[PDB]
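What follows is a set of notes on a single structure, which appears directly below.
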Amino acid sequence: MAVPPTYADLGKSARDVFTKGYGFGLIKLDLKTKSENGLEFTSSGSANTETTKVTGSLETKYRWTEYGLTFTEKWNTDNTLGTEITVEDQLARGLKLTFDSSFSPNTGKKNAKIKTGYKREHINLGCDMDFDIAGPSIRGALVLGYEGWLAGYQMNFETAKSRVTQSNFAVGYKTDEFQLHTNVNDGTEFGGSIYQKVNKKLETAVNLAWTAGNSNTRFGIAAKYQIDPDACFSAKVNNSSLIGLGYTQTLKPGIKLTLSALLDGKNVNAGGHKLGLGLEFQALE
């Protein structure tokens with residue numbers, strides 16, 4: 001069943017910053033901790049097999065209850081200072097205040113972005129504004145979720161530049177048989193996605209990318225094999241552009257681990273394949 005939300009899944013940013021490195025096979029570990037008053041602790045650890053460079057991030061969230069404010073601060077990767085504050089209201093709930101603040105002293109800068117979540121009868125409005133970052137930006141993301149129908153739109157307006165950069169549109173529906181997902185970019189970019197289940201404990205997906213400008217289409221096939229909740233196989237492949245496959249398994253006890261592999265043009269086997277491993281432990285005390 002679709003436990004998580006599907007209306008917001010229709011579209012979302014990744015925030016993949018430009019980074020540089022060297023070496024394959026990357027190991028990652030995520031752990032959760034609790035503190036007095038019910039705090040949220042998140043520890044992330046990354047290490048490389050060949051390369052000799054290990055990093056470790058930490059996150060601390062100080063909260064108390066629903067109606068109130070929570071201060072979450074700590075240290076993020078790239079030697080960055082994390083500091084955000086989110087407060088929620090109980091009486092007549094429907095709005096959420098969130099403020100994300102980060103400061104990078106190591107040859108970096110200070111970034112301040114505020115986010116607000118508003119829930120309506122059947123529509124959600126997200127107000128996001130970037131302040132103190134060399135130009136005040138104001139973007140708004142509106143998402144809707146209906147029984148069988150899904151909608152999602154995101155726009156960004158600039159008060160200092162006075163011109164909307166780009167707008168992302170997403171619309172689709174979930175059927176008892178197949179799933180329809182449509183996504184287009186204001187940049188004349190058409191994107192189609194559909195999900196189809198082959199047989200029991202087996203499901204497939206198909207994706208197609210279209211860019212107004214040439215007769216070249218980017219096709220892609222997704223394979224999902226779920227025979228049990230103990231192990232899930234999820235792989236994604238494109239039109240000879242990129243071939244990736246990821247699978248996760250959980251031992252008898254509380255030991256779950258996810259391992260995947262990346263193959264570029266299915267020709268990296270010669271000596272240049274990529275791999276990603278991520279372990280998640282749960283403190284049961």
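Along the chain as shown, residues are numbered 1 onward.
For this deposited structure, the header notes the method as solution NMR.
Heads up, the Cβ atoms here are built off N, Cα and C, so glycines get one too.
Database features, via Swiss-Prot:
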BINDING   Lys12, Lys20  ATP binding site
BINDING   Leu242, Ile243, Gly244, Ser260, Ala261, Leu262, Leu263, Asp264  NAD(+) binding site
MUTAGEN   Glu73 to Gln  Abolishes ceramide and phosphatidylcholine binding
MUTAGEN   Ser193 to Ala  Conformation remains open and constitutively allows cytochrome c efflux
MUTAGEN   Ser193 to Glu  Conformation remains closed and prevents cytochrome c leakage
MUTAGEN   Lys274 to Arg  Loss of PRKN-dependent monoubiquitination increases mitochondria calcium uptake, and ultimately increased apoptosis. Consequently, mitochondria are swelled with defective cristae structures. PRKN-dependent polyubiquitination is unaffected
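Structural mapping of features recorded in Swiss-Prot.
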residue	record	DSSP class
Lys12	ATP binding site	coil
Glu73	mutagenesis position	strand
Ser193	mutagenesis position	strand
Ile243	NAD(+) binding site	strand
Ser260	NAD(+) binding site	strand
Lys274	mutagenesis position	strand
Neighbours of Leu242, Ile243, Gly244, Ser260, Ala261, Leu262, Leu263, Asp264 excl. site residues, C-beta within 8 Å of centre, NAD(+): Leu245, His273, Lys274
Between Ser193 (mutagenesis position) and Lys12 (ATP binding site), the C-alpha gap once rounded to whole angstrom: 15
Between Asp264 (NAD(+) binding site) and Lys12 (ATP binding site), the C-alpha gap once rounded to whole angstrom: 25
Residue pair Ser260 (NAD(+) binding site), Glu73 (mutagenesis position) - Cα distance, angstrom, rounded: 31
Nearest of the recorded positions (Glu73, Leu242, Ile243, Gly244, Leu262) to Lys20 (ATP binding site), judged by Cα-Cα distance: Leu262
Rounded Cα separation (Å) that holds between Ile243 (NAD(+) binding site) and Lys274 (mutagenesis position): 11
Integer Å distance between the CA atoms belonging to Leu262 (NAD(+) binding site) and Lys274 (mutagenesis position): 5
Other CB atoms, at most 10 A from the CB of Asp264 (NAD(+) binding site): 14
Alpha-carbon distance [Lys12 (ATP binding site); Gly244 (NAD(+) binding site)] in Å: 21
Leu242 (NAD(+) binding site) versus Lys12 (ATP binding site) - Cα distance in angstrom: 21
Recorded positions listed as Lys12, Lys20, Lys274, least Cβ neighbours within 10 Å: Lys20
